[PDB]
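Just below is one structure, and these are the notes that go with it.
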Amino acid sequence: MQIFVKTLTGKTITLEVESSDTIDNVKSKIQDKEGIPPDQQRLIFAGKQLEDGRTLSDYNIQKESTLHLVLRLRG
Amino acid sequence: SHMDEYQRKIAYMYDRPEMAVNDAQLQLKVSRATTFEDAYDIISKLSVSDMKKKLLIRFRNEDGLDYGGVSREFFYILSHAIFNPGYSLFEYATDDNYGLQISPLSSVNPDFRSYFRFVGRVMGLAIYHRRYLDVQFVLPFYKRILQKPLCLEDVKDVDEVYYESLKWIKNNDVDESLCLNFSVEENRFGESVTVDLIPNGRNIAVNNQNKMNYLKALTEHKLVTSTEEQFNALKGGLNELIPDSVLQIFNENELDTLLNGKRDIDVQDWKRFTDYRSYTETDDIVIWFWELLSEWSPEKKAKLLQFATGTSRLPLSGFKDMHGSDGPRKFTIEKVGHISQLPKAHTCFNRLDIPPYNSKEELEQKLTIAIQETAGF
Amino acid sequence: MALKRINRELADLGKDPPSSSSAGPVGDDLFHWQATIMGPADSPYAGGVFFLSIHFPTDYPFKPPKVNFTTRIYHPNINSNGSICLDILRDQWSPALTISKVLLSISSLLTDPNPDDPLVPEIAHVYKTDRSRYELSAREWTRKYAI
């Protein structure tokens, strides 16, 4: 399937993934396409904060899902 | 090694026939309270021939032996007076990363040339007479003294966030959404004025074909063109005594060592100007911590300081006038965490969270492991 | 670049606001902005309104703005003075970020406090141990101060 992510700079990035693909694989694809380290990625999907070690289907992610890339919180 | 080559360079420099001190002695009396005024009154009138004689400094109404210590104390006081930001001659590059640089606003004075020539003479006198200042400039300053080309990476030493933004512009493409163009806004005494990097530059937006020229102009204006006259006067004053053929055998680090000596972090000041949360001054994890900091090498102390506070550079007056993210924030030691976890650091508040360990050896091991990824000096 | 960008941001906010947050200059000074954040309905701070002061440095957009809370908020990652230095404002700042992104990030922070950034260690410990007590205290503070 295909998913879309909106980064900080307003650029929309398309990723070719599968429903069974893990979060780690998607983050690796994002790093390959853009160079963003997975540890620095804070993605929001309909208010859900993604976590490593899980899969897209764990977050009820479907076809043409749209995510945002918010930034880390340190206070 | 690096040190042996530096010592060879120092010996060769001080062995030059054009940097030999004369046998005659020159007296120099300055009152302790009014050090800046008397120093500027005397130094700004000495001849170049006079400044090459032996320097003998005697404070007023303070008579004693070991004139070397007196001269060292005088140079310390003068260096902490002239380079003090409150005097509107120099300024910190950023409030949270203390780095001295020539203040662009210093041009407001009717005649800054005399003062900056005096500063140049002071620096040349310190280098000439084997006496050390104790100020810490930014690397671009030293690269300018030796007349080296300045590039984008040099902004890393001045301001980290500015360099990150410039590198972002260099790497990623720029659209027309950003309203960036060849002009810089500077707020001088309330009123904000616009400076054009290139003629008719305020009406030229930066496309993907101009951003390289934009970065070049921004770097040059931020590092050089904003302080042309003042630094020209300062370098004239400095080269009055030290010929430029002598300074140009060092680099941006050997010159720093020659000026300020081997940099060290004081521990007595650190202990006297720190505060604790949930920790008392008699708590074991405090006395062990201070013993460890007492018997440590300067590089590791600098690494710990950068790991905790955020930067390895200290204010001009030690830890007393230490700034945090929003304002003054002294070095804080806190009891937060479990025994197994390593010490943590909140940099924007200068906080070091040290869990309640049970022995000094374990504290030493945890603290040495936790600071490895941090590189200081 | 430090005034045209600010005018562009103000124009963008005045056309399609996020429908929750608002921002505007105080009097006539484009480098000092007041902002209003509505309390998120999915967080204990619901039903409240918070005020922020934003100072734009002259190096904008290369240097991030300084935002500070005004109304008190019982939050692990917000101190008494209201200082915020999260990555969108101190570490991960790029010229592409506008002021609406900062407001959205703060409004998201008001619902998802950090677990391991104890700016207030007592409150962070309460959050890690007794979530119900933390939420009750946050609601009490919002009732006392936000209104």
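Yeah, the Cβs are placed from backbone N, Cα and C, and that goes for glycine too.
Record features (Swiss-Prot):
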MUTAGEN   C:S83 to A  Reduces ubiquitin transfer between ubc4 and pub2. Reduces ubiquitin transfer between ptr3 and ubc4
ACT_SITE  C:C85  active site, glycyl thioester intermediate
MUTAGEN   C:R90 to D  Reduces ubiquitin transfer between ubc4 and pub2. Enhances ubiquitin transfer between ptr3 and ubc4
MUTAGEN   C:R90 to A  Reduces ubiquitin transfer between ubc4 and pub2. Reduces ubiquitin transfer between ptr3 and ubc4
MUTAGEN   C:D91 to A  Enhances ubiquitin transfer between ubc4 and pub2. Reduces ubiquitin transfer between ptr3 and ubc4
MUTAGEN   C:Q92 to A  Reduces ubiquitin transfer between ubc4 and pub2. No effect on ubiquitin transfer between ptr3 and ubc4
MUTAGEN   C:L97 to D  Reduces ubiquitin transfer between ubc4 and pub2. Enhances ubiquitin transfer between ptr3 and ubc4
MUTAGEN   C:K101 to A  Reduces ubiquitin transfer between ubc4 and pub2. Enhances ubiquitin transfer between ptr3 and ubc4
MUTAGEN   C:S105 to A  Reduces ubiquitin transfer between ubc4 and pub2. No effect on ubiquitin transfer between ptr3 and ubc4
MUTAGEN   C:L119 to A  Reduces ubiquitin transfer between ubc4 and pub2. Reduces ubiquitin transfer between ptr3 and ubc4
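Counting other C-beta atoms within 10 Å of each candidate's C-beta, the mutagenesis positions C:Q92, C:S105 are led by C:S105.
Between the alpha carbons (Cα) of C:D91 (mutagenesis position) and the residue listed as 'active site, glycyl thioester intermediate' lies a span of roughly 8 Å. DSSP assigns C:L119 (mutagenesis position) to coil in the three-state reduction, outside any helix or strand. By a Cβ separation below 8 angstroms, chain B lies close to these of the recorded positions C:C85, C:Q92, C:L97, C:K101: C:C85. Just so you know, the Cβ of C:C85 (active site, glycyl thioester intermediate) picks up 23 other Cβ atoms within 10 Å once every protein chain is counted. Within 10 Å of the Cβ of C:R90 (mutagenesis position) there are 17 other Cβ atoms, across all protein chains.
According to DSSP, C:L97 (mutagenesis position) sits in a coil region rather than a helix or strand. Spacing of the residue listed as 'active site, glycyl thioester intermediate' relative to C:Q92 (mutagenesis position) is 10 Å (Cα to Cα, whole number). C:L119 (mutagenesis position) is 25 Å away from C:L97 (mutagenesis position) when you measure Cα to Cα. Each of the mutagenesis positions C:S83, C:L97, C:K101, C:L119 was scored by the other Cβ atoms within 10 Å of its Cβ; the lowest score goes to C:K101. Neighbour density for C:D91 (mutagenesis position): within 10 A of its CB lie 18 other CB atoms from the protein chains shown.
Following the DSSP three-state reduction, the secondary structure of C:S83 (mutagenesis position) is strand. Looking at C:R90 (mutagenesis position) and C:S83 (mutagenesis position), their Cα atoms lie 12 Å from each other. C:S105 (mutagenesis position) is 12 Å away from C:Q92 (mutagenesis position) when you measure Cα to Cα. Here the candidates are the mutagenesis positions C:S83, C:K101, C:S105, and by Cα distance the one nearest C:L119 (mutagenesis position) turns out to be C:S83. Note: the CA-CA distance between C:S105 (mutagenesis position) and C:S83 (mutagenesis position) rounds to 15 Å.
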